[PDB]
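The next block holds one structure in the form of structure tokens; read it before the comments.
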Amino acid sequence: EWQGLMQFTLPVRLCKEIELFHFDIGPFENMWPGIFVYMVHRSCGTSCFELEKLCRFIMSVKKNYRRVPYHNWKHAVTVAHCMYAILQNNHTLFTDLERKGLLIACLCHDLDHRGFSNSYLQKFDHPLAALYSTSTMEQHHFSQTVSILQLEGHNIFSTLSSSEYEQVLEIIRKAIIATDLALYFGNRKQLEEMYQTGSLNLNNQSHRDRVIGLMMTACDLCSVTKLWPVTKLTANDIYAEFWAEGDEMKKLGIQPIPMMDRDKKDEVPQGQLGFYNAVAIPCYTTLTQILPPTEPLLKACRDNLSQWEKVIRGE
Ligand SMILES: COc1cn(-c2ccc(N3CCOC3=O)cc2F)nc(-c2ccnn2-c2ccccc2)c1=O
Ligand SMILES: [Mg+2]
Ligand SMILES: [Zn+2]
């Protein structure tokens, strides 16, 4: 499998499109692993990883995303591509180690996702929630990332100094934990206050950590920043997964919250309008304030918000 990946060349017709924030990987399934190699090569250089190890690694990552409706291999590559666009548009800001780490973190950030929220696992005392009390799935995702790195022939970071290795692993760990949306609200609030008071300082590692955290949220949510027909279809996948979780609760006779209740699907457009206003807009707004070149994400997010309004108003 990984051998043919090494041979892959991205078709020229996509070399410019892939650079756009709103690029949709959807029509190109067979190319997804090749697209990740492409993005790594443009962003970190072709000398960054031993090609063979990189290819084994990517195919093992792919193998460890499950066949769930949303948190799947497609989602992984979509999030990685958004991070590619951020990094490419902010060429001076991030170190080589950060760029490598963040691309890998994005590809790995939902590894072995089961289609269940942290809340669900915690409610029912799943072994994963007994192991990881908070940010439950996110600690599992990082754990899975480390397990793949430690497979024979998969250590893409083998040629880093011992110190650079622990550094990148921490970058990756913080970045994946940051994708727990419960942590986003506090992070964005801290960042906003630091901005408005002019105390945000990118020489400060804890500030850098917070910015990266916000970048991770922005990439994770980036389905809301695609062209409307793409965003609309992705909303279908998201609720399919939400509703499957609710179905699991109904199997114990338990009524789930309305977001997870397929009998409540008439509320979806209002649910989206709420989510965009409460979560997505503030996210891309703060991101754009800190990193002005990411503005196309906010613009695209606003466009989709006005689409949901039209749906609600029956236009
Ligand atoms: C109501 O519509 C939506 C609600 N959520 C949502 C999800 C989790 C939490 N959680 C988990 C822990 O703490 C939280 O607050 C709160 C949320 F609002 N996400 C999306 C969305 C749009 C794009 N990606 N995702 C997405 C993000 C994560 C998981 C699934 C989907 C969405 O469209
Ligand atoms: Mg996740
Ligand atoms: Zn995700």
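So for chain A, numbering is Swiss-Prot's, and the shown residues are 721-1035, in order.
Yeah, the Cβs are placed from backbone N, Cα and C, and that goes for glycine too.
Per Swiss-Prot, these features apply:
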ACT_SITE  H791  active site, proton donor
BINDING   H791, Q992  3',5'-cyclic GMP binding site
BINDING   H795, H829, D830, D940  divalent metal cation 1 binding site
BINDING   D830  divalent metal cation 2 binding site
MUTAGEN   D830 to N  Reduces activity 1000-fold
MUTAGEN   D830 to A  Loss of activity and of zinc binding
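With respect to ligand 2, the binding-site residues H795, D940, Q992 contribute no residue with a C-beta closer than 6 angstroms to one of its atoms. In sequence order, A955, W1028 are the residues of the chain that are 6 or more apart from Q992 (3',5'-cyclic GMP binding site) and have a CB within less than 8 Å of its CB. Its own atom aside, the Cβ of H795 (divalent metal cation 1 binding site) has 22 Cβ atoms within 10 angstroms in the protein chains shown. Summary of the divalent metal cation 1 site environment: with the site residues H795, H829, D830, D940 set aside, the chain residues having Cβ atoms within 8 Å of the Cβ mean position are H791, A796, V799, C826, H833, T899. For the recorded positions shown (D830, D940), fewest C-beta neighbours within 10 angstroms: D940.
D940 (divalent metal cation 1 binding site) sits 10 Å from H791 (active site, proton donor), taking the C-alpha atoms as the reference points.
Taking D830, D940, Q992 as the candidate recorded positions, the subset whose CB lies under 6 angstroms from any atom of ligand 3 consists of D830, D940. Least packed by the Cβ count within 10 Å, out of the recorded positions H791, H829, is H791. According to DSSP, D830 (mutagenesis position) is assigned to coil rather than to any helix or strand. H829 (divalent metal cation 1 binding site) and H791 (active site, proton donor) have their C-alpha atoms 10 Å apart, to the nearest angstrom.
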